[PDB]
Every structure is written in structure tokens, then in C-alpha cells.
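Peer 1: Mind looking over this structure? Questions follow.
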Amino acid sequence: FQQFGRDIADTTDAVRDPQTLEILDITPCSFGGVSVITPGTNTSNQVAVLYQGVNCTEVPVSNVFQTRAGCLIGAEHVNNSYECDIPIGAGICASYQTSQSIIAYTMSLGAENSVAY
Amino acid sequence: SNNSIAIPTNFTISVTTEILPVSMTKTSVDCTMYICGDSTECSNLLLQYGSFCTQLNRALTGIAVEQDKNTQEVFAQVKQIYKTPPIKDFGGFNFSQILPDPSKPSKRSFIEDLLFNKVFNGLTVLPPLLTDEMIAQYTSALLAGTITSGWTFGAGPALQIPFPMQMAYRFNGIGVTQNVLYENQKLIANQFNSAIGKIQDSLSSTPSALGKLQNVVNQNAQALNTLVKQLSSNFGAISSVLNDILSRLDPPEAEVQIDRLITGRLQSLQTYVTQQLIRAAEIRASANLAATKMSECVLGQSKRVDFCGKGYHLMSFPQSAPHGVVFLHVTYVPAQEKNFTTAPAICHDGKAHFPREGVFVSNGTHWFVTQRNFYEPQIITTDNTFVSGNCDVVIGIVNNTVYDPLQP
Amino acid sequence: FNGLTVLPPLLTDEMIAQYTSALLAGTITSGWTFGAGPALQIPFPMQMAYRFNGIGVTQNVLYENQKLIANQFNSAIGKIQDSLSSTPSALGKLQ
Amino acid sequence: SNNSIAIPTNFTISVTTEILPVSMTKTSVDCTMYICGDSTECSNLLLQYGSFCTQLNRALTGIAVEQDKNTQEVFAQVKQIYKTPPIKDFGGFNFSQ
Amino acid sequence: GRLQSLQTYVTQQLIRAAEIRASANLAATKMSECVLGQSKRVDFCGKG
Ligand SMILES: *[C@@H]1O[C@H](CO)[C@@H](O[C@@H]2O[C@H](CO)[C@@H](O)[C@H](O)[C@H]2NC(C)=O)[C@H](O)[C@H]1NC(C)=O
Ligand SMILES: *[C@@H]1O[C@H](CO)[C@@H](O[C@@H]2O[C@H](CO)[C@@H](O)[C@H](O)[C@H]2NC(C)=O)[C@H](O)[C@H]1NC(C)=O
Ligand SMILES: *[C@@H]1O[C@H](CO)[C@@H](O[C@@H]2O[C@H](CO)[C@@H](O)[C@H](O)[C@H]2NC(C)=O)[C@H](O)[C@H]1NC(C)=O
Ligand SMILES: *[C@@H]1O[C@H](CO)[C@@H](O[C@@H]2O[C@H](CO)[C@@H](O)[C@H](O)[C@H]2NC(C)=O)[C@H](O)[C@H]1NC(C)=O
Ligand SMILES: *[C@@H]1O[C@H](CO)[C@@H](O[C@@H]2O[C@H](CO)[C@@H](O)[C@H](O)[C@H]2NC(C)=O)[C@H](O)[C@H]1NC(C)=O
Ligand SMILES: *[C@@H]1O[C@H](CO)[C@@H](O[C@@H]2O[C@H](CO)[C@@H](O)[C@H](O)[C@H]2NC(C)=O)[C@H](O)[C@H]1NC(C)=O
Ligand SMILES: *[C@@H]1O[C@H](CO)[C@@H](O)[C@H](O)[C@H]1NC(C)=O
Ligand SMILES: *[C@@H]1O[C@H](CO)[C@@H](O)[C@H](O)[C@H]1NC(C)=O
Ligand SMILES: *[C@@H]1O[C@H](CO)[C@@H](O)[C@H](O)[C@H]1NC(C)=O
Ligand SMILES: *[C@@H]1O[C@H](CO)[C@@H](O)[C@H](O)[C@H]1NC(C)=O
């Protein structure tokens, strides 16, 4: 006898199609913020873009990378680790490294040391 | 009484815990989307209120950046990443409960695992810049530096030293002689291990130990829930949903009802942002305190009373926790005191003798000079006493005899 | 009252006085000890000698000048009472 | 000058005072009764404003609990209640004040 | 109007309570360090 579902905050999250009785789920349309990553116009005019909390496929359509923060566009993901220059988030940092381009990597917390004990 | 003094004869190594929150969740509520998401007439009326939808976003962005700075300033206090040696013979002390456990995929310690286990209408939640793995890496580096180096790794180049000698230095810093450690090494190691085990058991048993972190999480969740619930209210208009406002009414009445809804929702958003600012200020104060304790208790040995624990501070160990830090303070407490009869000075040959470092005590028949925090009596000698004046000015001087080593 | 009410404090002023009396008694009779473990007794003259020993002054300074130091301390306490009783704007923060 | 020093020959025992507030008065203003004590239409109209009357009470209650915690953490710092001996000969020092 | 007045009062009380909490934390610290021990921090427990 139940037609629609409401959650803990009283927002409808499910409906039963009236003609074929199949339970369906309502998930909000993607929304978020857009951020621009720049190394400063004093050095270059090449920027990267970050779409926060959005899957790369849903972005309307250089190099596309998915991170926990969101979809990064225009930055090449290296496999190394350096000190954080520009903090993107979730352990991901961006920098301007040599031709010459904007790279995205994972943070390095510092040099590895071992005291001779 | 004016001649009785109590001196301890035994000690106890105790470990206490302290929990401090350092950061909170980074939420962000979009202004226009919350007040009215799909409507365009509502947006056009909302533009008439100027920049009430930029100040709120600016405030929330400032709060999020503040949270990241809080975590950064608390945990990132080590320049390098130190590692403990594979051989782990620290003279009897057993740091297994706090050192990282490589078997687990998360590489967290026993106590850290226990701690972590125990604990849209236009709104988004950002992820923290430092993942929990990096927080654990900081805490592990701090622990390895403390165990291997001492306090030297926080004031320059890290210098190795055997842990027994480091404990001897740390006793020497509270007024107890080095020889106390070396003659009771096994007993102290056993007490430390038992205390660490008891800390683990006490944390695991009682669930209401981590009150502050849960309190912060609950407060934030309740605030967000109240905002979402407040989204559906009339505020004097005919209906809360604005589709019925815009479909069943002519432009004038629809406009006035939309204005009423807009005013109510804007007031609610302002209230939420103000309370968030106050809460963020409180959390920043707590994070400043946590950073100070990390600097002074972990990287050094503080003489401030009741700052790093309850007793005479020996050292401290940091552990991570969801949105917070946990300090394990290892302290020294005396026990098994005994009464003694004491005198200010001693008149040997018409000259008053005072102790260099210690105090005069008595079985009841003989006189000895001892420490102040431990009972280690020894014969009175010219080596450990100094002369000043005659035997007439001191009130309470006691006639007795001293010994001179230059009499073989 | 138009709907406004004032709740009483959980601790009465007598209990606060009892706390402060316990603190004073422990400080006078024990010294540092009662705040870092089991309380241990010590004569007050030797406690003051220990406290001079902590600021860089040798113990014999206190013992040879005990009467002068006691008189200075008593005079200072009396002057504190006189000064507090003199000006009514001393307690500006609580007011 | 590069060879002269100044050294004291006497001392003074000085007592100073410092005053610090630790708590305020615990008040709790009722929301609806302040706005309108007896009117019923007023209460019915206020019910359309949602939870603007529970947040205020929650905040004030939090403040009162905080005041009690402030006093408790400032003063309650001894596990036992110590007592001074009936004989009060402390070597010349007078604590009767 | 009356709701606005109540909101203003509550906000001011919250800020004042934060200030008093800071002062009470300072008082607790001074009780721990000056009364229960002897402090080497300059100008903390008096002047001298
Ligand atoms: C509403 O009409 C649809 C279409 O006729 C019905 O769907 C059919 O239901 C029968 C009975 O189970 C199935 O055998 C058919 O395969 C269904 N058609 C399709 C295209 O899937 C539906 O059952 C009707 N529902 C009600 C409540 O009347
Ligand atoms: C100081 O206290 C410790 C306990 O905290 C004493 O060690 C205990 O001694 C008893 C009696 O031999 C044993 O049954 C316990 O197993 C010991 N405990 C530990 C942890 O070793 C110690 O003897 C005391 N010191 C002195 C001088 O008596
Ligand atoms: C340090 O303490 C831990 C915990 O008490 C010891 O680990 C135990 O080791 C025994 C034998 O290897 C096992 O049966 C237990 O299950 C272990 N306990 C835990 C919690 O893992 C460890 O052996 C101690 N270190 C040393 C050097 O003895
Ligand atoms: C006073 O101190 C002395 C020194 O320790 C104690 O005398 C010793 O007592 C033990 C136990 O009988 C003997 O083995 C030693 O030979 C004694 N030493 C000397 C130099 O006589 C004496 O017990 C203490 N007084 C009291 C009341 O305990
Ligand atoms: C140190 O200062 C004290 C106090 O100022 C001096 O004691 C005073 O001495 C004068 C001279 O005899 C007396 O008139 C006062 O009554 C004394 N005051 C007290 C409180 O006793 C003391 O003489 C000074 N010592 C030196 C070496 O200058
Ligand atoms: C400590 O000081 C107080 C006050 O300075 C002394 O109390 C005075 O005692 C005399 C002696 O009879 C009385 O004449 C005064 O009226 C008392 N004053 C007050 C304010 O009560 C007290 O005697 C001093 N302590 C000692 C041991 O003498
Ligand atoms: C970077 O790492 C990924 C993960 O294995 C690997 O597939 C890729 O080939 C690596 N690229 C380089 C240039 O090493
Ligand atoms: C020291 O002597 C007092 C005298 O009454 C006594 O109460 C106390 O218990 C004695 N100390 C110990 C450790 O027994
Ligand atoms: C201790 O006080 C008593 C009086 O109770 C006195 O007879 C004795 O001389 C005093 N001793 C010292 C060392 O002050
Ligand atoms: C100690 O020596 C002084 C001076 O020689 C003397 O007056 C005093 O009586 C002696 N002590 C004892 C206990 O006899």
C-alpha cells in the first residue's frame, strides 16, 4: 500500500511508477563549484580547471583525471611525489613543472629518515 | 609539626589520556540554490537584496580554510619522516600498543584502530586536504623520533641515544638521581607496560570516553538537520512550496508570498552561518591548545604543573583520532611515604652546615642527608654540605657531627 | 517577569569557600606535593627555603633573615587588606 | 661599561592581587511567553515560523551548562579536603588574614 | 520585531559567554601553575 519514500530529513527519495509497479530512486541532478588553478600570470597564462564533487563523465564536453575532490581538466598526472605547491584536496596537489606544464600528484610529507639506533 | 617531614620510599609510573578536537567538517551551503533552486522569478527577486549571497559563501569558505590550517598546524610539526629500527630491544620497554602495526592494511596502531572503530537542497561537503593515512604517518614519525632521539629531534638535528639513558635524563629532570633508574629498570619497565595495557582496556571498555569528538559531530549534524527542516515552513505565506505559490496565484500575490518565503529562508541561513562562525572560533581555540601540547609535552619535557598530565611529567605520546588527537602522558607519582625528624642545619664545630642538594633526616637516633623525592639516606660529609656563619642565628639548628673524607 | 527566569548555580558559595580553604591548607602544610600525588608534610620555614632555592638564592639567606622576612610578609598582607578596603573600583571586572 | 656590574644587597617580599571572573548568571528566557504571554492567535501565528523558539532555548541552556563547567574546572582541583592544624605556629608567619 | 530582538540578545550572550570561557580557562591555568606549584614564567604569577 506504500506509494513514495521519504528519508530522515523528510525529502522524497523514491516513487513507485503508477502503471508498472516498479520502485525507482530519485537522486539530485549534479551541482557543484568550479575552481581555476593558476601558477600566476607572472610566469604563465596556462591554467587548469577543477569541477568539485562531479564525475568526469557528467562534465559537459586536454587530459581528464578523476580525484576525490572532483574532475581535474588540463593537468597531467605524474607518478612521483613532491612538496605541496597548490592544494587541490584529498591528498592531491598541483604544481607547474617542466616542455612546461601543470602537473597533479599526491602529497609528499617529507624526506624519509632512519636514525641509527 | 615544625620538625616532622614525610619522604616517599617508592614510586609509580602512570599513564593518562587526554582527548582534544582539532577540526570539524567542511560544509558549504549555496545561497540561491537553498532559498529557491529551480525558480527564476524567485532568483530575480533575490537579486534585489544585494550581496547577501556572497557574504555567507565567503564566511563558509573562510571556515573551511581555517579547519585545514588547524590540522596542518597541529600535526605537521616534524620536518622529516623518522622510522623505528627493525630490532626493537628498548631495554624492556614495549611500545607495541602505540607503534604502527604493518599487518593491517591501514598501518594504524592498536589504540588508533580502537579509537577509529569506537567513533541536497544545495549543500555540499568538501574532503579534507590531509587524508587519515598522512595523519597516521605524522604521528608515527613523531613517535619514532621521540623513542629514538629524545627531545633533540625538535630543536635541530636528531641525535640517537639509548632509551634507558633517555629515561635516566628524564628522571634527572624532575629531581630524582640517575641511579634510581638503573637500579630499578625492570620494575619501571613492567609498570610502564602494565599502564599501557590498562589504557587500552579502559579505552575499549567504556564507550563514553570520547565525549568531545562525538559532541562536535552531533552539534554539526543537528545544525544541518535543523536548517533542512526549516526549509519547509510557511513564514506567514499560504504554503511552503513555491510551485503552489507560482501556479495558483496572479503575479502580485505570488510575488508577495515569494518575498515572505525569501525573507524567512534568508533569516534562517544567516542564523546558521553565525552559529557556525562561533563554533569555528571555539574549535580554533581547541586546536591552538592541542598544538601547544604537541610542542611542549611531546617534543620536550614540561615543568608546568598539571599541563602534561597529573604528576611529575616524564613524556607523552600522540595518537590520531577522527577530527582530533589523543595524548598519552607518562608521569611519575610518589608512594609509600614515611615520617622522619628533620632539622634546618647542623652545628659541627661552631659553624652551621647546610645541605648542598637534599635534606637532613633521622632514623630517630642518627642523622642522614637524603634527596627530597626519594629515600636514599647517606652519611653527612663535608662533600655534600656547605658552611655559612656560626650556630647562633639559625632557629632550630641541631648539634651533631659531620665527616671529612680527608682523614684516611 | 515576561517569561525570563534565573537558575541558581550548581555550587553554593559555601562549597567554593570550602575548596579555597582546602587549597590554602594544602599549600601551607604540604607545598608542591599535594598537587602531584600523596600530600607530604614539611615545616613552613623549610618550604620557604626550598622556594628561595628555586629562584637562585641560597637557603641560608632565609634562615639567617627569618624574622625580617616574616615581618615583611605580614606587613604586605595587612597592606593588601587596607588597599582592598580603600578603593571601591578595584573589583572592576566582576562589576 | 664593559667591566662593571650591579648586585643587590637586600630584598623585599611583595604581595600583589589579580582578579579574574569565571562565570556569569544563568538566565533562560522563554521564547513564546516573552513574545506574547496569553494571546492564543499569537501562538498559532508563531507556530508557522518553525523552530525559531527551540534554538534560542538550546543556546541559553548550553550557556548555563558552560557556566557550571567553568566554575567546576576552576575550583574543583583537590581530591581530598585538607584541614589546618589547631596549633598555628608557622615559624613567625601569620595567615589569619 | 520581538523575534528580531530575541535573536540579537541571544547572539550577544553567546559572544559574552565565549569571552567568559576564555577568562575561566586562564584562571584555571593560573590556579594549576601558581598555587599548586612554583612557576618560572615571567610576569605570569605577579611581578618579580
Ligand atoms: C497497466 O498497463 C500495462 C500495459 O498493458 C500492464 O503491463 C502489462 O501487464 C501484464 C500483466 O502482468 C504483463 O503480462 C505485460 O507484459 C505487461 N506489459 C508490458 C509492456 O510490460 C500493467 O500490468 C497494467 N497495470 C495495472 C495496475 O493495471
Ligand atoms: C614498589 O612498588 C612495587 C609495586 O608497584 C613493588 O613491586 C612489587 O613487589 C611485590 C612484593 O615482592 C610483588 O608481589 C609485585 O609483583 C611487585 N610488582 C612489580 C610491578 O614488580 C616494589 O617492591 C616496591 N618497592 C619496594 C622497595 O618495596
Ligand atoms: C609487547 O606486548 C605485546 C602485547 O602484550 C606482546 O604481544 C603478544 O605476544 C604474545 C606472544 O608473541 C602473543 O601471544 C599475544 O597475542 C601478543 N599480544 C598482542 C596484543 O598482540 C609482545 O610480545 C610484547 N613484546 C615483547 C618483546 O615481549
Ligand atoms: C639509626 O640508623 C642506624 C643506621 O642505619 C640503624 O642502625 C643499624 O641497624 C641495623 C639493624 O639492626 C644494623 O644491622 C646496623 O649494624 C646498624 N648500624 C649501626 C651503625 O649501628 C638504626 O636501626 C637506626 N635507628 C632506628 C631506631 O631504626
Ligand atoms: C633590608 O631592608 C629591611 C627593611 O627595609 C631593613 O630592616 C629595616 O632596618 C631599619 C634600620 O634599622 C629599621 O628602621 C626598620 O624598622 C627595618 N625594617 C624591618 C621590616 O625590620 C634591613 O636593615 C635591610 N638590610 C640591609 C642589609 O640593608
Ligand atoms: C595575626 O594578625 C592578626 C591581625 O593582624 C592578629 O590579630 C590581632 O590580635 C591582637 C591581639 O589581641 C588583637 O588586639 C587585634 O585586634 C587582632 N586583630 C585582628 C584583625 O583580629 C593575630 O594576633 C596575629 N597572629 C598572632 C599569632 O599573633
Ligand atoms: C604510473 O603508474 C601507473 C600505475 O601502475 C602505471 O600504470 C603507469 O604506467 C605509470 N606511468 C609511468 C610513466 O611510470
Ligand atoms: C606520621 O605520623 C602521624 C602522626 O599522627 C601519623 O598520623 C601518620 O600516619 C604517620 N605517617 C605514616 C606514613 O604512617
Ligand atoms: C618546635 O615547636 C616547639 C613548640 O611547639 C618548640 O618547643 C621547639 O623548639 C620548636 N622547634 C623548632 C626546631 O622550631
Ligand atoms: C651542641 O653544642 C653547643 C655548643 O657547644 C651546646 O650548647 C649544646 O648543648 C650541644 N648540644 C647538645 C645536645 O648538648
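Residues displayed in chain C correspond, in order, to Swiss-Prot positions 855-949.
Just so you know, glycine gets a Cβ as well, placed from its N, Cα and C.
According to Swiss-Prot, the record shows the following:
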VARIANT   C:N856 to K  In strain: Omicron/BA.1
VARIANT   C:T859 to N  In strain: Lambda/C.37
VARIANT   C:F888 to L  In strain: Eta/B.1.525
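Please go over these features one by one and say how buried each is and what sits next to it.
Peer 2: In sequence order, the list of same-chain residues 6 or more apart from C:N856 (variant position) whose Cβ falls under 8 Å from its Cβ is empty.
Just so you know, the Cβ of C:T859 (variant position) picks up 11 other Cβ atoms within 10 Å once every protein chain is counted.
Note on C:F888 (variant position): other Cβ atoms within 10 Å of its Cβ, all shown chains, come to 22. Secondary structure from DSSP puts C:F888 (variant position) in a helix.
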Peer 1: Whole-number answer please: how many Å between the C-alpha atoms of C:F888 (variant position) and C:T859 (variant position)?
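Peer 2: Just about 41 Å between their Cα atoms.
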